[PDB]
Every structure is written in structure tokens, then in C-alpha cells.
Protein chains: 2
Amino acid sequence: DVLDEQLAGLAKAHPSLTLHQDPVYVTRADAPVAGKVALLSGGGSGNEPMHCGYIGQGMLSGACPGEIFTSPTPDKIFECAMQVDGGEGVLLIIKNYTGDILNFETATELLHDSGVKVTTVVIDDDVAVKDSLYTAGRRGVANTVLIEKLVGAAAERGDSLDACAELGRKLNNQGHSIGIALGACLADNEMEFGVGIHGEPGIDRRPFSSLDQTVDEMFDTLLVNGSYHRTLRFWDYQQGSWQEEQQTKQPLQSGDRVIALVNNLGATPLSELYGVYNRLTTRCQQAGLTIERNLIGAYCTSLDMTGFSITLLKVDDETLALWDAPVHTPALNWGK
Amino acid sequence: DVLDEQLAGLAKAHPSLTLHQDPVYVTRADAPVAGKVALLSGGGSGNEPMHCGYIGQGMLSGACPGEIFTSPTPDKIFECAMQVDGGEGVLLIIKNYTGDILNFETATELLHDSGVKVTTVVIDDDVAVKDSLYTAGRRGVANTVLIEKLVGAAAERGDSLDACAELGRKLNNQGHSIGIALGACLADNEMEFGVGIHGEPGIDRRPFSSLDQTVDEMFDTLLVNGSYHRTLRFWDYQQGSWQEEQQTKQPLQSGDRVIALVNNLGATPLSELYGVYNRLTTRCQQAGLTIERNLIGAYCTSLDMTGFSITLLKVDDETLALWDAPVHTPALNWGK
């Protein structure tokens, strides 16, 4: 019952959302919104507000929650996508986990065969660990939030499915995240360095000496692990098939302008996140990175894990315009 | 250093805020704003985003943070008030703790003597305990956030100092809060029932059985402890003296329309607060209470305490209009 009660609570708190039953998924109350590319995501419960907190104008059209840390079944994704399609296509944003990849792929193929124009964006921003417990390649973590906002803004503006997907894929190649935990959702004064959002092990356990030193090593790891080459699969709706694409991320470098996300993994005092941000700006300025915009708070949690993550996303004038554009969701709200 | 770093991070993250030094306090960057009543609050650190997260158009003009769970010294309050005064006077919002009461009282007096038109609003919404560790009467807790927004909206509209204060005092008499904790910032499956935001003891320690049963008894206590008679002290700037006023709160009753705040005390998973809200709505509906607006998240924390509080505030059409009015702060943002 607890998950059901939680979802009923969400629907009651937010009349602008619609909680569907049999199967369970969540959409904007006004879905389908005709005339715009629809954005859809989803994944396990326990990462709230990701993704149901991001449903609204300028962001997601709908989301499909699964069981705790467990991919939604493909029926939820298929039915949600059908519900949100506004005739300009549906963009599926998928975090890189083996379950999520499998279920979103099953749904995507069937959607295409049912006449829905669809394609995909995979998120693999976590720089810490290659081939973790539930992931081939790198894990999809808090950069998903930033990409959902930016691609959400483009869709809301009227950009085509192809333009939205291309933007999503580009941003994914330019975003870098790392997380640490001081306690699971460890010995005294010890941290799990490079932790995942489903409790997966990091690079190692190591001493926690101070907040400042912890940020320093997270920041250093973003730079050192920033270069990354891998194959990602995307749906080509013209051909009606999966296409593999080899792509390379460049590390962040001097001259880069970034959006910074300092994210609470569940149980970190907010005061401490401002201390994290303080050290982050100093390391950014020293490395010739300009932080243009920031988000600080609980945007991609891991239940009640004690820890935090840092995400830096390279941006330009055009992406900043997309950032500044209106968003109206439970977790992010600004503009007219 | 760590407090200093956290405040530096805040100032870096939000250029709409100005961090002052010698003494330390925080104001809107555009303060003093001419032609509008200025709103000021403050208190110990450890309750973030209260109060620095509420600085901005439609809410606080400034805030005076103290040391952890410790009132700001009166020099901070005096100097902050001087800075923010826009020639229409300053309203000081004070949570009912002996330290805060003492320090804001010292500052208010000196402000009046220095030519600043000033008055005060005391918050004593916590229904759990009378005469706690650091409180004469009832503790001031999360309803402070609600009053800050509503009075903030009244001041921004151009209401006089007296109207703003009268609104503040009235809302204080119609707002009711209670909190529980499952872990300090307890035995197995035991909760501290009626905990305070500085870790003060509650009504007692009692079993935790389920989230629904906990909400039931929190809600029942709001009703049972709702009636309250006490003396509150306010600054009469016409007489230039402290004036005692005896006032009585009525309990919420069938027919009342309310704003609901479900508040994370620091380490409760967000999903769980929606579960709390689900049950709260059911009990409200059963009791003839109409929840008109809600806030769910971390608005008045107690460092990394595991627990939550529920606040219900009686409202009417006029107050709902003030709720819906624009607000632009780090922690609360909506409207044009």
C-alpha cells in the first residue's frame, strides 16, 4: 500500500497531475498536449522528486515510476507514451541501467509499430564506475534533471522531435556527475566515494577528512574521468530500427561555462550543500570554469542516504536561454 | 569557518542576496526598498532554509542567522533593520524562544529610539508542549514560513506597518503545528512525539506503528490542543513601550479552510511526505476541513533529524489571494 498511498498523495497535492491506474503512471492533467513534442521518463521509485516531480509545462509530459530502485515494466511506458503523444512525437529519456534500457527499448519498438513517432536519449553522466551492479557503461544520475529541463524548454518552444533528441544527446556528452555517501539509505569518518543512486558501490571506501577536501576530490575526479568513449543505442524512426553510435565525451576544460547542480542524496543538511557550493565555485574559478546558473537541493535522491552529488554541465548562450525559460512542475518552478 | 563557508556559498549561489560582514546578516541585494514595509526575521542556524532561504520579493527583506540553535545577537538585528528600512517601518517576526524574544526585544527598543518605525509579531504555533527547554509558552515552528509569505505578500502590495502586523498576529492565532521524530539530529520503532525544531523533548516517547497511525495522532493532537490562552508582548511604537496582549486561539473546526504544510525535519524521504499528505487529506476531509493550498518539502528543518511536522493554517479568500501572490526567494518561487 505504501507506494500507492504515496502516489495518491502526489495526485492530491498536485491537481495539475493525473494519476492513471491499471497500469500506473503519471501525466500532466492536460495531456495529450497537442502541437508539442512530448517528453517522457521514468525509473525506480526512491529517487524522488525524479521523475514525477518534473511533470509539467517546460519539462516532462509524464513519468513511469517502478518499484523501489526497479525499472517500470514496459506496459507503463507504452501506455504513458500513448497518453502523452500530442502528434509531434514522444521523446523517451532513459537513464543507463540494464533494466531501464531493456524496458524502454521494448516499449519504444512497439510504440513505433503502433504509429507513434518516437526516439530516445540515454543518460550516462556518472563518471565514477564503469560497469556497476545494474549498468553496462556509466550510470545515469543527476544530470538527467538538467537535461529534462533543457530539452523540456526546447519542446515547449516548438522544436521538432529530431532537434529535441539531438540536443538531449549533445547535453549528455557534456554533463559530468559524481556522488559520495557518508551512510547508506561505512566505518566512522569514512565515505563511499563514487556511489550510485540505487546504493551501488563506488570506486572505494576512503577517509572523510572534511567537506572541502571531499569536494576537491570529487571535482578532481570529474576532470580525470571526464574523457569517455562508448557506444550508445538510439531509435531511428526513419529506418524503424536501433542504431548504434560511437561517441566521445571531452572533459571539462578552461574556458567552459557550466550549470552546477549540488544535489542532496537524501539526508544532508541544506546548510552543508551551501558549503559544498562554496568550495565548488573556488575550484571552478581556479580551473577557468564559469558557473552561470546553479541548482542546490534535493533533485535526485536515494531514499534517505546521507551524501550528495555534484553535476557540471557545459552550456552556451543558447542552452542558457533554455535554462531561463519557464518551467512549472512540483520540484522546479520559474518564469511566466 | 564552516558557518562562514556556508554563508559564503549562499551569497555565491544567490546574487539577489547580499551577505554583510561586521556584523553578519543577509539582505535582499536591492534593500532598502523604498515605499514598502520591510520584513525581518532570524534565529539560530540549523533550520535552513529558515530564514535566509525566504529573503526576496514577496517575503523577507533580510534575515539574521545566529550560531547553531542559538539566537542572533542583537547587534545583527539592529544593523539588519537599519539596512532594510525603506521609510515605511520594519516588522520583526520572532519565534517564541527565550533567547530570540530577549534579543529581538533589545533590538526593537533601540531601533525605535534610533528613529525607525518598528513593531513585532510573535510566533507560537507548536501545540505539543507548554514551557519547553528554551520557551516561555509554546514554541515557534514551521507556521513561521506561512506567516512570512502571507505578511510578505501584504507588505509587497503596500499595506501599512500596522496592517502587516495585525495580519501577522491574526494568522498566528489561527495556525497550528506539531512534529514527530524517529531519530535525533530512541528505542526501536519508538518516536519522540511533539518534538521541537532545536531537538527539545516532546509530549513523550511512544511507539511508531505506521505512517498513517502517526499522522492520525498528530492530527488529533492539533484538534485536542488547539484551544490556547496566553499573553503575548508587542511593541507599541505610538506609546514607545512594550504592550501585553491576552489572546486566545480557537481550535480548527468543521467548515474551516486551511493551508497545509507537510515539512521535512531533515532526513525523511520525500516520497514519505506524500504518504503523510495522503492521510492528512483524508482526516481533514472527514473533519470538515478543506485544504486549499499545500507545501510539501524541507521548509523548516532541524539539521539532519529524521522526522516531519504538519502545520495547518486557517485562511479565507483574502489570505488565499496573498498566498497566490508572487514570491521570489531561494526556497519559494512563483508568479510573475
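Here chain B follows Swiss-Prot for its numbers: 10-194, 206-356, in order, are the residues you see.
Each Cβ is built from the backbone N, Cα and C atoms, and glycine gets one as well.
What Swiss-Prot records for B:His218 is active site, tele-hemiaminal-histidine intermediate, and it gives experimental evidence as the kind of evidence. According to Swiss-Prot, the mutagenesis experiment B:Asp109 to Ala or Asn carries this note: Loss of kinase activity. B:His218 to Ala or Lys appears in Swiss-Prot as a published mutagenesis result, with the remark: Loss of kinase activity.
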Going by C-beta under 8 A and a gap of 6 or more residues, the same-chain neighbours of B:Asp109 (mutagenesis position) are B:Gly51, B:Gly52, B:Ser80, B:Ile103, B:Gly149
Cα-Cα distance in Å between B:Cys194 and B:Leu206, where 11 residues go unmodelled: 12
Within 10 Å of the Cβ of B:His218 (mutagenesis position), how many other Cβ atoms are there? 24
